[PDB]
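Single-structure report; data block below.
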Amino acid sequence: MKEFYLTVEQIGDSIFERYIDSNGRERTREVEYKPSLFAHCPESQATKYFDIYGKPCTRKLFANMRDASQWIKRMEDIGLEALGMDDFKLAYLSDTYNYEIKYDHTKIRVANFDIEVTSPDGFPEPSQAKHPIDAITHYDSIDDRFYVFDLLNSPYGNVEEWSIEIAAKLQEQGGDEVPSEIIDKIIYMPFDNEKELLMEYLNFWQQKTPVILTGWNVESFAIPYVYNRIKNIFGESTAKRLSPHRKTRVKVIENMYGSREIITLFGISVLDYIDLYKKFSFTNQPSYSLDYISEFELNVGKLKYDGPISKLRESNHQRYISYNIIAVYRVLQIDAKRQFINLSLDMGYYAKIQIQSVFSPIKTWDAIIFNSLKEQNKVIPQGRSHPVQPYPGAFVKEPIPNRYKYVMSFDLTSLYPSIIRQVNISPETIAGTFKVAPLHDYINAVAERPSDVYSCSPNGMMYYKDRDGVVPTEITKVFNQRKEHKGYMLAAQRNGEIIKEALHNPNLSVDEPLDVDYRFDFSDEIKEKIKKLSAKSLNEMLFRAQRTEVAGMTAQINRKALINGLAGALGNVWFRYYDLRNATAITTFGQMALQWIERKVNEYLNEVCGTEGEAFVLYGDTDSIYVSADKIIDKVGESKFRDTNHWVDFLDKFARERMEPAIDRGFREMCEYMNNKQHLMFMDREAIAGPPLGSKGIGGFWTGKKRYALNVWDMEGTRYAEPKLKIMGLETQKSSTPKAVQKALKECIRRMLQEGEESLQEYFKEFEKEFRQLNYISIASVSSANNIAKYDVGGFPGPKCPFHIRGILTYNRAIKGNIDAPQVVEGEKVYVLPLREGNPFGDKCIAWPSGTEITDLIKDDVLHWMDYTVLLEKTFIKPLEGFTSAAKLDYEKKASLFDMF
DNA sequence: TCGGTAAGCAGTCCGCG
DNA sequence: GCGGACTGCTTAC
Ligand SMILES: Nc1nc2c(ncn2[C@H]2C[C@H](O)[C@@H](COP(=O)(O)OP(=O)(O)OP(=O)(O)O)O2)c(=O)[nH]1
Ligand SMILES: [Ca+2]
Ligand SMILES: [Ca+2]
Ligand SMILES: [Ca+2]
Ligand SMILES: [Ca+2]
Ligand SMILES: [Ca+2]
Ligand SMILES: [Ca+2]
């Protein structure tokens, strides 16, 4: 097989590399890598190395990496550019793996672990590590085993061995319900003292050294705790055995309002799953406790136990250990679904970076571009200092707040990356500038044509047309991968709808789910078999289709994020290729493109309808337009349609056969106007929306920019079995909105769009009457909690104290003195409830850590004093008032002349 | 929260005769 | 009470 790296580090003058050799074996080597850097040289000197602007460079070979670093400093002291890859491990990887990396995940040791630490006096601080580690569960992907290290004797209690037999039993049998599929995979090791546990853990780690190390909160808790505990018990040298190279560094992670410490383990790639989830999931969650996320992702029940976690080991060690094991497994289950580890490996090996570098778009693109240029013997420029400067972004049209009955939307494929490719925007393709007219003049095609030679953006920038820049070249490669995965995602989605349709008529039979590839549209044969399947088999197929769709989503959306990140990186001062001329060339071109096509679409539809000056485009944001289709439907007449699906077909055909070619012609003209390299503005129909045929539903409404709701029948070619609400920006979509209120507001919107005013009024009346029975957690608002200290003045709110922070201060006073009460963590999320006048907490609200029950100390008082009226008005009535006034609807029935009989 | 801009709403403070 | 200046937070792209 082809060799591939696992990890790479620079330690002084050596590269330390762990890798898989040509025989599939894991090896380690220390290499005294001699790096090269570059300086500009005279034109009259034979060289094969040229910078990105075509100027010749001489290669300088250094005796070691320190000499190279020292040369860079001296070049700065002289005032001359020091060119080349200054991150020597990336240059090392580039030299050692000069080919597309083919990796084999089965050879990569991925470890998932979780520790338990009993603590009577509050949260066990990893920096102090003053309490025994009393359980470790460590799953190894090569062995496919859960290694359980269980401490039986501690200063906080001596316990009996954990029983695998009780663990496996149902909770209704007094068991822990450890999933039967992992029972045979558990290797249980009890210990009579912590020193032996830890020594054996280190020996095990030496034998089975993680390459990828993951788990939940491992980077901020488990790793620093284990490292510091071993340090405290045995000394530094022993703790450093967590690194295969015996090198570690305390790394200070700084933010706007403070800092925290993590431990860097040289020769390991830590991918904390909480951080993977935050980066790759495209959710914003009210809580990031593993219980919360596992319930969200997997629909598994919360892990239940009585009493505080600090007493769980002593009271129920059996459950304590089972729950530690289940926690490790839940992360594996989330990864089986989301495939974030697979994604990280794909991206990391593609860029030729340390896998953990996938968190940084700047590092990722720096490596991709370097490798690409090096192929051509080109030499990358030195990174420079730039002051942070704001620059302009997208255009968003101000909509007229209203109901909109029939709507068709259109959206440009991969806009910013397509602009980069079309215009040919790259550091080395800058050709010069032209005299800019106001943007409106380009939008309306009255400005002078910018150039007859170069490719232009309306910000005044011109670009070479003779050859693709490295940025367009490399962005195109990742765009093509994204396109492939999006194809699979959409096929799985369409296949899911086929199964949902079939589920309306399940067969009374015993059978099996079909063995199919859900990434490809079902054949006629498969469709016929599906129509004969039982509900059991269909539901299993639906689950599998949806899992295929999720895998496709992960693969596609994060490649989209990577390419969009390149467009953004051009506007970040830490990027080697930072250039506001290029960043603004992209965004300004986007503004023009949107407004240009709005004009073209309006002109086309005014022509087909025989009107003038009518606004068909009701809204647009960045690269999408929303077109009112009422007049189109009305030209046929609603009475002429057999059913909803009939007019959906008609609009689908109209969009594809009439509007899209008109849109294409419009953009080809704009491409010629800007003299661009290649026409890549591809704007396709996204949504078809409207009320159910014959209903009183309103179909859709806008309240303002970035705030709208649509009843969608077809999205990007997926024809839904049931209409789907597309809701953007409204409170139903915000993590700050109480769970039960999101649900209620969604049902209000559903009724407005699908059923009409009377239906909405019926539901509102009932919600208002019954909502006081809702569980307090479900009606609590949520907020991130920053700068608690700034606003704390002797335990009371200082000037301008935010409402959620006031709530936290209230909570702090109420739990004061109590060492065991859950502390609100700076920067994390809190639930927030308002309090009625005259409550014993002495303020108007209280907040506590999100994803948790409020402590039993104050719960009953919070429940007694909760201000339901304020809750309802703020979270429900106010947003609903916004929706209905925009939609010209009443959520409460107005008096009429009939109220007299 | 270590890892592009536009723009909405909640809330504070305070003016507004 | 509501709007502007401002902070804080959270979306849509
Ligand atoms: N830097 C950055 N830019 C973004 C992000 N999301 C959207 N944008 C910018 C770049 C996009 O090309 C543009 C339009 O966004 P869309 O959501 O329509 O995505 P895009 O057109 O890239 O892909 P698509 O093919 O429509 O899925 O807005 C983001 O997360 N980061
Ligand atoms: Ca735990
Ligand atoms: Ca788009
Ligand atoms: Ca599309
Ligand atoms: Ca059937
Ligand atoms: Ca869009
Ligand atoms: Ca206001």
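So this one's X-ray crystallography, 1.9 Å, going by the header.
Using the three backbone atoms N, Cα and C, a Cβ is placed for every residue, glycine included.
The Mg(2+) 3 binding site annotation in Swiss-Prot covers A:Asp411, A:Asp623. For A:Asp623 (Mg(2+) 3 binding site), the Cβ neighbour count at a 10 Å cut-off comes to 22, with all displayed protein chains included.
Here Swiss-Prot flags A:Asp411, A:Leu412, A:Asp623 as Mg(2+) 4 binding site. The secondary structure of A:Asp411 (Mg(2+) 3 binding site), as reduced to three states from DSSP, is extended strand.
Swiss-Prot lists A:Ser414, A:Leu415, A:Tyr416, A:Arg482, A:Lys560 with the feature substrate binding site. If you draw a 10 Å sphere around the CB of A:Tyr416 (substrate binding site), it holds 25 other CB atoms from the protein chains shown. Classification of A:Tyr416 (substrate binding site) by DSSP places it within a helix.
Within the same chain, the residues at least 6 positions away from A:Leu415 (mutagenesis position) whose Cβ sits under 8 Å from its Cβ are A:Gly590, A:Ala593, A:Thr622, A:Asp623, listed in sequence order. Quoted from Swiss-Prot, the note on mutagenesis experiment A:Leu415 to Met is: No effect on base selectivity.
For the mutagenesis result A:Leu415 to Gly or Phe, the note given in Swiss-Prot is Increased misinsertion, increased mismatch extension and inefficient proofreading.
Here the residue is the original one, but Swiss-Prot notes a mutagenesis experiment at this spot, A:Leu415 to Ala or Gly: Decreases base selectivity by several hundred fold.
Residues within less than 8 Å, Cβ to Cβ, of A:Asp621 (mutagenesis position) and separated from it by at least 6 positions along the same chain comprise A:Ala394, A:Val396, A:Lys397, A:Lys705, A:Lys706. Among the sequence features in Swiss-Prot, the mutagenesis site A:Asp621 to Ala is noted as follows: Drastic decrease in the efficiency of incorporation of dGMP.
Where Swiss-Prot documents A:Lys706 to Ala as a mutagenesis experiment, the accompanying text is: Almost complete loss of polymerase activity. In the three-state DSSP assignment, the secondary structure recorded for A:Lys706 (mutagenesis position) is coil.
Annotation for A:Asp714 (mutagenesis position): same-chain Cβ neighbours under 8 Å, separated by at least 6 residues, are A:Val648, A:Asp652, A:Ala687, A:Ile688, A:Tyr720. Among the sequence features in Swiss-Prot, the mutagenesis site A:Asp714 to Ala is noted as follows: Complete loss of viral replication.
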Listed recorded positions with Cβ under 6 Å from ligand 6, out of A:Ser414, A:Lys560, A:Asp714: none
Among A:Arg482, A:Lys560, A:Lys706, which are recorded positions, the residue with the most C-beta atoms within 10 angstroms of its C-beta: A:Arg482
Same chain, 6+ residues apart, C-beta under 8 Å of the C-beta of A:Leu412 (Mg(2+) 4 binding site), given in sequence order: A:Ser418, A:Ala593, A:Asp623, A:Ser624, A:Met681, A:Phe682, A:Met683
Listed recorded positions adjacent to ligand 4, that is, members of A:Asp411, A:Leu412, A:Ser414, A:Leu415, A:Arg482, A:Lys706 whose C-beta is under 6 A away: A:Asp411
Listed binding-site residues adjacent to ligand 3, that is, members of A:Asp411, A:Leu412, A:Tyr416 whose C-beta is under 6 A away: A:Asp411, A:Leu412
Maximum Cα-Cα separation (Å), residues A:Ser414, A:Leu415, A:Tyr416, A:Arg482, A:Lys560 listed as binding substrate: 14
Filtered recorded positions, from A:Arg482, A:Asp621, A:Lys706, A:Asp714, whose Cβ is under 6 Å from an atom of ligand 1: none
C-alpha spacing of A:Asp411 (Mg(2+) 3 binding site) relative to A:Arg482 (substrate binding site), in angstrom: 17
Largest tally of Cβ atoms lying within 10 Å of a Cβ, found at which of the binding-site residues A:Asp411, A:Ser414: A:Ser414
